[PDB]
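Asker: Have a look at the structure that comes next, please.
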Number of protein chains: 2
Amino acid sequence: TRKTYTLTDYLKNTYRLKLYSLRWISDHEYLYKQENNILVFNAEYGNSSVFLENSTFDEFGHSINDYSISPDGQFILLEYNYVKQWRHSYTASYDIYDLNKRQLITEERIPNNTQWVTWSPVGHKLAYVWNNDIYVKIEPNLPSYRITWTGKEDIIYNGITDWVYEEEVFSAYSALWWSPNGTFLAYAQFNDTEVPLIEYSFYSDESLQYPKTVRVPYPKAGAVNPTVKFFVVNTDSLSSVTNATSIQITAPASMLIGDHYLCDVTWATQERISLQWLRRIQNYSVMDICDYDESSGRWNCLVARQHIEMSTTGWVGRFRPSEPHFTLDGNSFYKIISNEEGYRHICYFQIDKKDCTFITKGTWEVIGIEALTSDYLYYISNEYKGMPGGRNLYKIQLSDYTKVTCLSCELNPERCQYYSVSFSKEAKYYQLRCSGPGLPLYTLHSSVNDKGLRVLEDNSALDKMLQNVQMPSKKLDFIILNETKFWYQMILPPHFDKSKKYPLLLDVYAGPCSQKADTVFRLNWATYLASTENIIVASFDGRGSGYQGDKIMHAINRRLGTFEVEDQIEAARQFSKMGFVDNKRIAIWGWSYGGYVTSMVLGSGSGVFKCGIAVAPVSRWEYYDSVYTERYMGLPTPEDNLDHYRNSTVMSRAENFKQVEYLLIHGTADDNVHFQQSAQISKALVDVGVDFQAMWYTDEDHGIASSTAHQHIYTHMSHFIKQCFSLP
Amino acid sequence: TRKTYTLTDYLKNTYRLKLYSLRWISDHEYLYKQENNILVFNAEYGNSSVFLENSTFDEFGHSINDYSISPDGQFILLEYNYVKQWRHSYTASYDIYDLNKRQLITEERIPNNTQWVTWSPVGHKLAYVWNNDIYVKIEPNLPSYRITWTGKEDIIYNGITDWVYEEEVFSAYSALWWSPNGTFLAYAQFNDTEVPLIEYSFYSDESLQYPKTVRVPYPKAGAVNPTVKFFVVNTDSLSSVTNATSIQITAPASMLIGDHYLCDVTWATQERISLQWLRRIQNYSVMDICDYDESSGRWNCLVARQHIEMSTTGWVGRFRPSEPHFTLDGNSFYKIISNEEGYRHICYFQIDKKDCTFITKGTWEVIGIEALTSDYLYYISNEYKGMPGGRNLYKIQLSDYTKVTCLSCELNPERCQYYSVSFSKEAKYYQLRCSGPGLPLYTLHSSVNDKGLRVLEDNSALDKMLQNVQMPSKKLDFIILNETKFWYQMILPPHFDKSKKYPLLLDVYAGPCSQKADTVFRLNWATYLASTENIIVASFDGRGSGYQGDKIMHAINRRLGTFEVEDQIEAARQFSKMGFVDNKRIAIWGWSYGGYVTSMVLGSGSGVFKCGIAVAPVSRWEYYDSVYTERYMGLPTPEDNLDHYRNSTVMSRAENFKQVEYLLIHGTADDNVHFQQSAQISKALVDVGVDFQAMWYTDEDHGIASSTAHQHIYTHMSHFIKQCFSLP
Ligand SMILES: *[C@@H]1O[C@H](CO)[C@@H](O[C@@H]2O[C@H](CO)[C@@H](O)[C@H](O)[C@H]2NC(C)=O)[C@H](O)[C@H]1NC(C)=O
Ligand SMILES: *[C@@H]1O[C@H](CO)[C@@H](O[C@@H]2O[C@H](CO)[C@@H](O)[C@H](O)[C@H]2NC(C)=O)[C@H](O)[C@H]1NC(C)=O
Ligand SMILES: *[C@@H]1O[C@H](CO)[C@@H](O[C@@H]2O[C@H](CO)[C@@H](O)[C@H](O)[C@H]2NC(C)=O)[C@H](O)[C@H]1NC(C)=O
Ligand SMILES: *[C@@H]1O[C@H](CO)[C@@H](O[C@@H]2O[C@H](CO)[C@@H](O)[C@H](O)[C@H]2NC(C)=O)[C@H](O)[C@H]1NC(C)=O
Ligand SMILES: *[C@@H]1O[C@H](CO)[C@@H](O[C@@H]2O[C@H](CO)[C@@H](O)[C@H](O)[C@H]2NC(C)=O)[C@H](O)[C@H]1NC(C)=O
Ligand SMILES: *[C@@H]1O[C@H](CO)[C@@H](O[C@@H]2O[C@H](CO)[C@@H](O)[C@H](O)[C@H]2NC(C)=O)[C@H](O)[C@H]1NC(C)=O
Ligand SMILES: *[C@@H]1O[C@H](CO)[C@@H](O[C@H]2O[C@H](CO)[C@@H](O)[C@H](O)[C@H]2NC(C)=O)[C@H](O)[C@H]1NC(C)=O
Ligand SMILES: *[C@@H]1O[C@H](CO)[C@@H](O[C@H]2O[C@H](CO)[C@@H](O)[C@H](O)[C@H]2NC(C)=O)[C@H](O)[C@H]1NC(C)=O
Ligand SMILES: *[C@H]1O[C@H](CO)[C@@H](O[C@@H]2O[C@H](CO)[C@@H](O)[C@H](O)[C@H]2NC(C)=O)[C@H](O)[C@H]1NC(C)=O
Ligand SMILES: NC(=O)c1cccc(-c2ccc([C@H](N)Cc3cc(F)ccc3F)cc2)c1
Ligand SMILES: NC(=O)c1cccc(-c2ccc([C@H](N)Cc3cc(F)ccc3F)cc2)c1
Ligand SMILES: *[C@@H]1O[C@H](CO)[C@@H](O)[C@H](O)[C@H]1NC(C)=O
Ligand SMILES: *[C@@H]1O[C@H](CO)[C@@H](O)[C@H](O)[C@H]1NC(C)=O
Ligand SMILES: *[C@@H]1O[C@H](CO)[C@@H](O)[C@H](O)[C@H]1NC(C)=O
Ligand SMILES: *[C@@H]1O[C@H](CO)[C@@H](O)[C@H](O)[C@H]1NC(C)=O
Ligand SMILES: *[C@@H]1O[C@H](CO)[C@@H](O)[C@H](O)[C@H]1NC(C)=O
Ligand SMILES: *[C@@H]1O[C@H](CO)[C@@H](O)[C@H](O)[C@H]1NC(C)=O
Ligand code: NA
């Protein structure tokens, strides 16, 4: 009898998924790390050479965390002393290595504790942020030119985002953008002077006698938000003037009338930049297209080139207005926007004309635009077989929109239905990355004739190992409710028998625009639960979920904690009505937004669930950040949506928890969903006399991802689920 | 056939013990509150009169927390708007009511948020502290005189103690001392300027959007301590035109050479005050006796009147040097000190003579001196039947120390073995309070011939109720370890059958000078565990425990976390050998110092215990406060005792928790044993991969005493223990 996929296998990663992470350095070459050596591959023929011997930095004296080669291939940036901060931010030390001279540069080194660094897109200029100010080095070994003098810890951020912009707007720490050929450096400046601070203790190593109080400018719903300004500086003038001028580009009048955000920055040409602004009430955004005026050294944004994007049913964009993809001459661009039917498709815009033309349409959506050439636009969508949880690469002829070719749909339909892509510099080649439903498969292709060049990694090694394991199977299907299809997936135990009644665990996230039902292959906790514990693990995408049109996504507008919660309960009812589920053993669990939904469900009094686990749950919307919360909930004031804010808390459902078994878990150093959120849930449960299980994780953040805490939490949850389901 | 004592009985106080709290107002009468009415009783005859109508304040508007009648009976201080701070501190509002004119005083009233207030010992002067400064009122309706002007929140404390002095030295918030007739007012001033602050979050009500950060000057072991100064002001010469002059009394030179503390202030006569000072290395103390000089208006403390108290085996006193009891003329005093055998007895001192004479002796100890007349000294001791856990009242003839008479031993030996007492103003009468082993008994006596006047409260009502309940019994006995006896007690289930095997729960505290084996009657969690769950609850007093001499108490000097932990394991090992104990079901639990011992025991690898519960445990001595910790551990420096500070942590024993079930509990707003202590334990366990159970209590402090949290924690621990013992 073959072994099963156990908890230890998951926690120790015995069955390793292989991937193929390459870095395009040109239009026909990429870098790949093999046996700690950096190799350079020729896409066309597959042959290669050693770009940088693994013994190059054996006496560097430091473990190198990452590297970055300059665009011209002349230097390599070495990152070490990596210190993580939030989801994307971190600080580190950097050294620059001269490839040609094969020497490390020791003069005018990048400062320690540097917050962000980036090469110019062409050549080898560098821009970095240190102590919240921007610096530019024209040459690696020469002195830096300071660009800003206003930087101030926790107050003024130049070229880097503050906490909320990093997490909710840019999903990046950097807030600087080099123009295409490197002449200009654009950047944002955030001012958090009046933004309130979240404070929590950090205990650190046992040797620290007094706990440290961490303080972070973080605007909770309805609080004072950071303000923002945008500037552009000409780096080519740096060595000619003592102090180069940063030219400010002001937001439009329609934005200046109230609170607003800078939400996108995209260069069009060497002398034209586009910026998108979003009002604090996130259903109105404006894009300005600004040109450099060589006679005045200023940037002007013609109103005739301004584009408005608004929404009558919800917020704008999936999580923010989408980015534009400009044609080479910068006179037109393509952008994903929702059409009249509520589905996101690609629209073609002339920069000085307000009405655009949709080039794709249908009851499916475009996920992203991947590359644009003079003759073709490449994009990823879920059109294939009408499966919203699938992803394929398509090519559309710019001179004839009726000519659309799916480049990945039929490569291996049974094994591959979820693709992402990586194009070379001028799109001459592309790497396809299949991530499911079968084992991930990485392949290389030539754009000139769309022919497959070779398989890069097929995971045959893993497939061989899994042959001797009783793996679970995955079912992806839908149920019809109110004439609408809603998709779900089920991880089913080996030798599934529909004549038996299996316990069921509902794995939930369900946040706005989320998707938990897809064709991706995963080896995770659910794999062990189904394989070893014979538990069915299901997920359902109901109202509020994404990639299926606005009608579904905007159903929860201004009403978080309602339909998305109700639909998970209904999904459980539908699953029990399938005949192979033990109604007496239905559990539910979720992390983050999933923890909020899990808690709301356990406190609904539905009687459908026996037990549930919430990890780092949101508990009341006024405790979460402004940008994310307000996008879906508006403002917490009597004149706007305060009543629903107060009506959608977990605490108000405390009494109903007497009907279930609950495990509440939270990391004490969670900078995202503050420990405070679970602290209030527990106090409300204690106040009504409800017993429950709890676990805090000292110094862990929203990811509870340290190696030991990760193993500890899944082990703890495994015992809780096995006990609730009466499993040996 | 009858009911047992249930968890609900304990949590809802179904069976209440009646008390008889009286307040002596002279040598012949006392005040007693009955039906909200304050009555005055004549001690000789037992007749009473109404002193103050319960309705007198029907329209007061505020809920009165407590009351305090001036010594001359002319006024009554009304306390309301009570707001608790630490163990003893709190702030409140006050109003003074004139009893003669039956009117509430409205002129010059005591401010709101007053930190401390007290009537002078004679008459009706008042002294109060507000905003950290001292004020004095000669008449209730007249304006107050500002005595100090340096008061500053969290920095300068005049007349009130800072956190550490409140908890560890004076066991009180008050740092004011009126002279016998009220002429002088002595006070201490604490300076916490350089004391580090402990910081932690307070979540408050759900409505608070951002958690609050509490900051408290708290010196952990080895950190900078507050400094202290002492002053005396003459309240009979106060002027409303000039600021009051406070005369400072400086500490002796042997104290000023290094860090030190003020540990006792006791007035001897109208013009003589004694003060005891203690070195930061708590084995050297000095008492100064100071006399007022009418000519200079200064206070002089003659070196010839200095008395040194030191210890070569440990620290000085049980928790601090004991208080002196001066004779009427103030020329001599009686004080409890450790004799040459290491047993605490009463020594008689001449104020200007170095050698004192012990007036009691034996292998037992005097607990406290209770009253002194020219012919007799009254004291409580555990001499009777050689039981260190028993307490009786004795009197010794000052003219012949061989004449010692026990006054409570034979009153009712079967019901009463643990007494405390309350003497009238001139020791003419005394109230005896028996607290066990039977139900509490309160009686009144006359000193002239020790007549038993009457029974004040015999709890016959409770006795009648308990007759219908299957109550547990208590066994007090000893085991011998190395020729030394150590006492233990066992709460035994109803109908205890020595032929059956019972699970056993070891209830531990075990801090230095602690005593957990005694003759006190208690209705608590253990009562329920024994009565309803048939669990034997045991407690043992090992090395380090009190009231049995320094040989036992000082055994753990400079060595916390060693002998006291080992002795609990040895006791359990012995109890497990007994025929009526199921060695497969032995558990252990403790709170505070008891949580530390429980944790050190569970991490010892002894294999004796199946499970255990630690509530608000200390985990590393460097995290606890200086005054208490250093008293037993010295300083955490390599030159002193750092190695043992580092070897006595719970964290270092994490690996050994793999074979036990552990439940760790802690209140997040614990200002005494910071949450930090449990946060480091959990992280250590996560780091070695040990699973355990946890529960935090939002906003609860060291007492986890709020009504809902109290019920919740005992409910949670009860489930944990029953589950560990496989009990229905
Ligand atoms: C891959 O193999 C090709 C063919 O051998 C290499 O082609 C070289 O191309 C350069 C142009 O830059 C010509 O001057 C040479 O004739 C070719 N090399 C030699 C040694 O003759 C190519 O360099 C190889 N690429 C890698 C990364 O190894
Ligand atoms: C960041 O924003 C703050 C306001 O929140 C600005 O501070 C004000 O600056 C003006 C101009 O000197 C002063 O008169 C005010 O007293 C300041 N107000 C506050 C609340 O500090 C600040 O100038 C901005 N900083 C930058 C670099 O833009
Ligand atoms: C470079 O130019 C900037 C912009 O003029 C200077 O920044 C100003 O500095 C003055 C005085 O130090 C302040 O009053 C202004 O508020 C600053 N403006 C900004 C936008 O920061 C900067 O000091 C100059 N650096 C040097 C070396 O001259
Ligand atoms: C990058 O683009 C910039 C902007 O077009 C170029 O700078 C201009 O160069 C022209 C010469 O062709 C000059 O007449 C202008 O004065 C320059 N404008 C500015 C703002 O500098 C720049 O030459 C390009 N860089 C490279 C390497 O091609
Ligand atoms: C309380 O005791 C003080 C000190 O002995 C008394 O004050 C003294 O009173 C006499 C009058 O007989 C004066 O000669 C002294 O100068 C006073 N000394 C001081 C320091 O004031 C006071 O009278 C006593 N109070 C009561 C009510 O007996
Ligand atoms: C009070 O206790 C301290 C510490 O135990 C004693 O001081 C010295 O402590 C060090 C270790 O920290 C020893 O090496 C010394 O032998 C101790 N004695 C001296 C004089 O340094 C101190 O002796 C104790 N005081 C009394 C009166 O016993
Ligand atoms: C208790 O009883 C005595 C009587 O024995 C009361 O009487 C004493 O005090 C009265 C005023 O308080 C006087 O009117 C009596 O003359 C006096 N008698 C004696 C013998 O002392 C006494 O007041 C009563 N005390 C209380 C508190 O009610
Ligand atoms: C309380 O203690 C502080 C610190 O010991 C006293 O201030 C002293 O220390 C300062 C630095 O912290 C020095 O700059 C000063 O010279 C010294 N004195 C003063 C007045 O600052 C402080 O005075 C003390 N306060 C009181 C009322 O005693
Ligand atoms: C302390 O607070 C109390 C209650 O607020 C004060 O009492 C009065 O409160 C009323 C409202 O209830 C106010 O309008 C008055 O101003 C307060 N004072 C008086 C005299 O009525 C009280 O005054 C405060 N303590 C002090 C010393 O002012
Ligand atoms: N920047 C983008 O365009 C973009 C593109 C894809 C996804 C996202 C994205 C989506 C969700 C977030 C939320 N902070 C996730 C989240 C939700 C919550 F309730 C509690 C905690 C939490 F962490 C943050 C960023 C952003
Ligand atoms: N002031 C006195 O003379 C006196 C008399 C009797 C008892 C005490 C006394 C005894 C112990 C304390 C300790 N802070 C108790 C304690 C110990 C610990 F590890 C963790 C927390 C904690 F809370 C505080 C005061 C003091
Ligand atoms: C490069 O370094 C690695 C260390 O991880 C070593 O194992 C490998 O053999 C080296 N490369 C070659 C070609 O030997
Ligand atoms: C970075 O800091 C380290 C540690 O102090 C120091 O040794 C090194 O010289 C610094 N490097 C630079 C470039 O400043
Ligand atoms: C944007 O949202 C606000 C709040 O619901 C609403 O009042 C306003 O009309 C909306 N604007 C549009 C164009 O829908
Ligand atoms: C005073 O009020 C209490 C209310 O708790 C009442 O029981 C008592 O009878 C009242 N006093 C008198 C003398 O009636
Ligand atoms: C009393 O002392 C304080 C503080 O030094 C001062 O402000 C006040 O004016 C003084 N009052 C008199 C009457 O001297
Ligand atoms: C005596 O007994 C104690 C415990 O009571 C033990 O620690 C010690 O080693 C024994 N021997 C001596 C000489 O103290
Ligand atoms: Na009697």
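We number chain B the way Swiss-Prot does; in order, the residues shown are 39-766.
Looks like X-ray crystallography, 2.0 Å, at least that's what the header says.
Backbone N, Cα and C atoms are what each Cβ position is placed from, and that goes for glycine too.
The following feature annotations were taken from Swiss-Prot:
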MUTAGEN   B:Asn85 to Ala  Does not inhibit dipeptidyl peptidase activity, interaction with ADA and homodimer formation
MUTAGEN   B:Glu205 to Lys  Inhibits dipeptidyl peptidase activity
ACT_SITE  B:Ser630  active site, charge relay system
ACT_SITE  B:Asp708  active site, charge relay system
ACT_SITE  B:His740  active site, charge relay system
MUTAGEN   B:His750 to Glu  Inhibits strongly homodimerization, dipeptidyl peptidase activity, interaction with CARD11 and T-cell costimulation activity
MUTAGEN   B:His750 to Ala  Inhibits weakly homodimerization and dipeptidyl peptidase activity
Asker: Considering only the recorded positions B:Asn85, B:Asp708, B:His750, which possess a Cβ situated under 6 angstroms from at least one atom of ligand 11?
Answerer: none
Asker: Just how many other Cβ atoms lie inside 10 Å of the Cβ on B:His750 (mutagenesis position)?
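Answerer: By my count, 25.
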Asker: Just how many other Cβ atoms lie inside 10 Å of the Cβ on B:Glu205 (mutagenesis position)?
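Answerer: Total other Cβ atoms inside 10 Å, all chains included: 22.
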Asker: Filter the recorded positions B:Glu205, B:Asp708, B:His740, B:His750: retain a residue only if its CB is under 8 A from a CB of chain A. Output in sequence order; output 'none' if empty.
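Answerer: Near chain A, the qualifying recorded positions are B:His750.
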Asker: Taking just the CA atoms, what is the gap between B:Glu205 (mutagenesis position) and B:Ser630 (active site, charge relay system) in Å?
Answerer: 14
Asker: What Cα-Cα separation, expressed in whole Å, is found between B:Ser630 (active site, charge relay system) and B:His740 (active site, charge relay system)?
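Answerer: The Cα atom of B:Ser630 (active site, charge relay system) is 8 Å away from the Cα atom of B:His740 (active site, charge relay system).
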Asker: Taking the Cβ of B:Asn85 (mutagenesis position) as the centre, count every other Cβ atom within 10 Å, in any protein chain shown.
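Answerer: Result for B:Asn85 (mutagenesis position): 8 neighbouring Cβ atoms inside 10 Å.
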Asker: Cα distance, B:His740 (active site, charge relay system) to B:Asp708 (active site, charge relay system), nearest Å?
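Answerer: That separation, Cα to Cα, works out to 5 Å.
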Asker: Do you know offhand how many angstrom separate B:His740 (active site, charge relay system) and B:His750 (mutagenesis position) by C-alpha?
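Answerer: A Cα-Cα distance of 15 Å.
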Asker: What whole-number Å value do you get for the CA-CA distance of B:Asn85 (mutagenesis position) and B:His750 (mutagenesis position)?
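Answerer: About 46 Å separates the two Cα atoms.
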Asker: Within 10 Å of the Cβ of B:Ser630 (active site, charge relay system), how many other Cβ atoms are there?
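Answerer: If we count other Cβ atoms within 10 Å of B:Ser630 (active site, charge relay system), we arrive at 19.
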Asker: Would you count the other CB atoms within 10 A of the CB of B:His740 (active site, charge relay system), including those on all shown protein chains?
Answerer: 20
Asker: Can you check what DSSP calls B:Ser630 (active site, charge relay system), collapsed to helix, strand or coil?
Answerer: coil
Asker: Where does B:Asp708 (active site, charge relay system) sit by DSSP, helix, strand or coil?
Answerer: coil
Asker: Quick one: give me the count of other CB atoms within 10 A of the CB of B:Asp708 (active site, charge relay system).
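Answerer: 23, counting other Cβ atoms within 10 Å of B:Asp708 (active site, charge relay system).
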